[PDB]
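Peer 1: The following block contains the structure, expressed as C-alpha cells.
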Amino acid sequence: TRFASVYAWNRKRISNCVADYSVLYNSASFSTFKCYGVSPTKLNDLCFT
Amino acid sequence: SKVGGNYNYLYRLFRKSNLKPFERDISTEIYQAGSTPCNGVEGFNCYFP
C-alpha cells in the first residue's frame, strides 16, 4: 500500500523459502534490471544466504 | 587531466562469461541481461558495455 522515504528506509529478513521469480511476468512491468557479482541466467541453479 | 574531463578512456562492463589470463576481447556489441531478445537495437534492458 505505502512505501518509506529516502532518509528512513526499511529492512526485512527473508529466509527458509524457495526462489521462484516467474510469478512476476503476468503483472509486474519493471524499468531497471542490473546485477552485480552473479549472472542473471544462473540465479535459478544457486542458493542465497 | 584537463577541463571538462578526458573522455578517451574506455573500459568493459558487461560480459556473458569470464576471461582467461593474457586474453583480449575487442568485440563490441549490445548485451541482453534478460529473456527478451535485444533485436540488435539498444533499449529496455539493453545496455552498452
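All chain A residue numbers match Swiss-Prot; in order, they span 345-393.
A Cβ is built for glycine as well, from the same backbone N, Cα and C atoms used for every other residue.
Below are the features listed in Swiss-Prot for this protein:
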VARIANT   A:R346 to T  In strain: Omicron/BQ.1.1, Omicron/XBB.1.5, Omicron/EG.5.1
VARIANT   A:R346 to K  In strain: Mu/B.1.621
VARIANT   A:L368 to I  In strain: Omicron/XBB.1.5, Omicron/EG.5.1
VARIANT   A:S371 to F  In strain: Omicron/BA.2, Omicron/BA.2.12.1, Omicron/BA.2.75, Omicron/BA.4, Omicron/BA.5, Omicron/BQ.1.1, Omicron/XBB.1.5, Omicron/EG.5.1
VARIANT   A:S371 to L  In strain: Omicron/BA.1
VARIANT   A:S373 to P  In strain: Omicron/BA.1, Omicron/BA.2, Omicron/BA.2.12.1, Omicron/BA.2.75, Omicron/BA.4, Omicron/BA.5, Omicron/BQ.1.1, Omicron/XBB.1.5, Omicron/EG.5.1
VARIANT   A:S375 to F  In strain: Omicron/BA.1, Omicron/BA.2, Omicron/BA.2.12.1, Omicron/BA.2.75, Omicron/BA.4, Omicron/BA.5, Omicron/BQ.1.1, Omicron/XBB.1.5, Omicron/EG.5.1
VARIANT   A:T376 to A  In strain: Omicron/BA.2, Omicron/BA.2.12.1, Omicron/BA.4, Omicron/BA.5, Omicron/BQ.1.1, Omicron/XBB.1.5, Omicron/EG.5.1
Peer 1: Between A:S373 (variant position) and A:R346 (variant position), what C-alpha distance do you get in Å?
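Peer 2: That separation, Cα to Cα, works out to 18 Å.
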Peer 1: Going by DSSP, is A:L368 (variant position) sitting in a helix, a strand, or coil?
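Peer 2: The residue in question, A:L368 (variant position), is helix (DSSP, three-state).
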Peer 1: Which residues of the same chain, at least 6 positions away in sequence, have a Cβ lying under 8 Å from the Cβ of A:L368 (variant position)?
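Peer 2: Once residues fewer than 6 apart are set aside, A:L368 (variant position) is near A:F374.
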Peer 1: Measure from the Cβ of A:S375 (variant position) and count the other Cβ atoms within 10 Å, all protein chains considered.
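Peer 2: There are 6 of them.
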Peer 1: What whole-number Å value do you get for the CA-CA distance of A:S371 (variant position) and A:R346 (variant position)?
Peer 2: 18
Peer 1: Whole-number answer please: how many Å between the C-alpha atoms of A:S375 (variant position) and A:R346 (variant position)?
Peer 2: 20
Peer 1: What's the number of neighbouring CB atoms sitting within 10 A of the CB on A:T376 (variant position)?
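Peer 2: Here the count is 6.
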